[PDB]
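Notes to accompany the following structure.
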Amino acid sequence: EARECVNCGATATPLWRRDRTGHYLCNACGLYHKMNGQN
Amino acid sequence: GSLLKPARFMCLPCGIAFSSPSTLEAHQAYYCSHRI
Ligand SMILES: [Zn+2]
Ligand SMILES: [Zn+2]
């Protein structure tokens, strides 16, 4: 609906977070990219 | 020759289709395994 997640595809996320590369991630997959540090 | 440029924006094994090739890159780097 909102956007296409690259890790799960869950569009029912409370908010979307964009990665530094410019990708669109959710509150889950997006958080991983932040906490993990790496890609 | 060949194709070079990918005209497909939907993974076959995964089954998840995208609307933006830019994000598809991240998809194919996680969903279809953490390949590089
Ligand atoms: Zn997600
Ligand atoms: Zn895929």
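The count begins at 1 with the first shown residue.
Every residue gets a Cβ built from N, Cα and C, even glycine.
Summarising the annotation, Swiss-Prot assigns Zn(2+) 1 binding site to B:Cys11, B:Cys14, B:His27, B:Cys32. Its Cβ taken as reference, B:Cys11 (Zn(2+) 1 binding site) is surrounded by 15 other Cβ atoms within 10 Å in the chains shown.
Neighbours of B:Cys32 (mutagenesis position), defined as other CB atoms within 10 A of its CB across all chains, total 14. Swiss-Prot documents B:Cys32 to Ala (Swiss-Prot position 231) as a published mutagenesis change and attaches the note Abolishes interaction with GATA-type zinc fingers.
For B:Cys14 (Zn(2+) 1 binding site), the same-chain residues 6+ apart in sequence whose C-beta sits under 8 angstroms from its C-beta are B:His27, B:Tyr31, B:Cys32. Using a Cβ-Cβ cut-off of under 8 Å to chain A, the recorded positions B:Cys11, B:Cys14, B:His27, B:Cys32 reduce to B:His27.
Cβ proximity to the Zn(2+) 1 site centre (mean Cβ of B:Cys11, B:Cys14, B:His27, B:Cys32, cutoff 8 Å) flags the following additional same-chain residues: B:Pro13, B:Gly15, B:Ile16, B:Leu24, B:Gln28, B:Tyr31. Counting every protein chain shown, the Cβ of B:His27 (Zn(2+) 1 binding site) has 24 other Cβ atoms within 10 Å.
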